[PDB]
Amino acid sequence: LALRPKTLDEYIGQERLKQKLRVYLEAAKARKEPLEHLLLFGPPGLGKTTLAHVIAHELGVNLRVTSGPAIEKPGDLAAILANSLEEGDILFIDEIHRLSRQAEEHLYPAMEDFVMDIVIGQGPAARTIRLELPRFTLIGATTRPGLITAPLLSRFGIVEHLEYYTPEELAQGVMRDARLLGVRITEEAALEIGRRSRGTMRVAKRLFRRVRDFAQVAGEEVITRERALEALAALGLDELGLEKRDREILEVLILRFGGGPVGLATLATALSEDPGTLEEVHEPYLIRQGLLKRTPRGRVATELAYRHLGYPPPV
Amino acid sequence: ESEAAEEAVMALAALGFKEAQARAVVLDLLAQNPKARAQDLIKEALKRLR
Ligand SMILES: Nc1ncnc2c1ncn2[C@@H]1O[C@H](COP(=O)(O)OP(=O)(O)NP(=O)(O)O)[C@@H](O)[C@H]1O
């Protein structure tokens, strides 16, 4: 459990992006040597950082990885840009939209002329000292394109979006990932996981773990549709991908609380739990499935949510 | 003192390092090689500072 894709061909899905990258790629892979700075938009768990290693591979360069939060002061970044990288390498920054204002201000020059300019003292002197940096390609990523990135956007050559994966692709993962772990599983089985994976590659691998965990704890010959379905059934996941607490959540917002604007706070402690959590973790999907819509009052379930559970549509 | 160091120190400070803490490392670095340039002094200090 330490091997992932290396060649871009080995990278699953994102076909639309693979073609564009493949172009920009083989170009600089032929011209000078650095790939233009790439900013990736897209939802979590779609495998951005993996694309980071892949591209790195295609060029024959190394990969440094860091997050926005981590760069707590320009220095943190200067340190990485001056010593961590070697001519050609790629520095990937996750949550890049949370870079300290100063930090971001020092980054522009780094991307443009591969130099960092520091301003010494002040007054009429206002002299500046420069750090000669190695040519490098910056690959940033935002768990929310939603304008929270500054005009740092204008410093990025390429700018694409990773899309959710079709369950077939997600499956293709579990599949050509099990053969790696020997683990015997049948096509549909994996594909049954796909359907449950929220279109994101992260949950898939996770779920496959859980499923293979509960499985072999009884047999060893093969995980087929049935084996898979029973395992999932055990952990409590419906065809829609919701979990044990997922139903329990939109549940207590019907009987315990009328199907009307409840209110985050009035829901968190209402059923023993935290709002930020039941908002930055459970609400997202429940919403993307149209079963929990947020209103300028509190929280409301939908006529579909009741259905998935088997209740008549109340007016 | 030394031109190269004062320069290196001020920059470190601008980058957000504890002024005093920066000087100590820069100065010792200087002691290892008195003829160092402000750029190498800074980077060489950048990997010893917290
Ligand atoms: N397109 C893909 N093809 C094959 N395997 C993939 C793909 N995308 C992701 N994976 C694998 O699934 C694992 C979990 O995905 P993920 O959570 O996205 O990790 P990551 O790419 O390292 N980080 P992040 O970009 O922040 O999500 C990765 O470590 C890969 O090994």
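All residue numbers given for chain A refer to Swiss-Prot; the residues shown span 4-318 in order.
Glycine is treated like the rest: Cβ placed from N, Cα and C.
Here Swiss-Prot flags A:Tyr14, A:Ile15, A:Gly48, A:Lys51, A:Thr52, A:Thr53, A:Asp97, A:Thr146, A:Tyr168, A:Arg205 as ATP binding site. In sequence order, A:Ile15, A:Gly16, A:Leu49, A:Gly176, A:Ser200, A:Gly202, A:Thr203, A:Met204 are the residues near A:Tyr168 (ATP binding site), counting only same-chain partners six or more apart with C-beta under 8 A.
Around the Cβ of A:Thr52 (ATP binding site), 16 further Cβ atoms fall within 10 Å across all displayed protein chains. Annotation comment: Swiss-Prot describes A:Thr52 as Mg(2+) binding site, evidence class sequence analysis.
Listed in sequence order, the residues of the same chain lying 6 or more apart from A:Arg302 (DNA binding site) and placing their CB within less than 8 Å of its CB are A:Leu256, A:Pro264, A:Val265, A:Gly266, A:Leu267, A:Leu270, A:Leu295, A:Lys296. Look at Swiss-Prot and you will find A:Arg297, A:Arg302 tagged as DNA binding site, backed by sequence analysis.
According to Swiss-Prot, the experimentally introduced change A:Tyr309 to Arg is described as follows: Suitable for crystallization. A sphere of 10 angstroms centred on the C-beta of A:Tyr309 (mutagenesis position) encloses 17 other C-beta atoms. In the three-state DSSP assignment, the secondary structure recorded for A:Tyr309 (mutagenesis position) is helix.
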Of A:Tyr168, A:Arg297, A:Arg302, A:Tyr309, recorded positions neighbouring ligand 1, Cβ under 6 A: none
Nearest of the recorded positions (A:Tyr14, A:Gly48, A:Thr52, A:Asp97, A:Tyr309) to A:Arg297 (DNA binding site) - Cα to Cα: A:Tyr309
Coarse DSSP state, helix versus strand versus coil, of A:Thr52 (ATP binding site): helix
Using Cα positions only, nearest of the binding-site residues to A:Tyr309 (mutagenesis position) (A:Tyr14, A:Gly48, A:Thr52, A:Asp97): A:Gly48
Largest inter-residue Cα distance among A:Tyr14, A:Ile15, A:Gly48, A:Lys51, A:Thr52, A:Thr53, A:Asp97, A:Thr146, A:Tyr168, A:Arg205 [record-listed ATP binders, Å]: 21
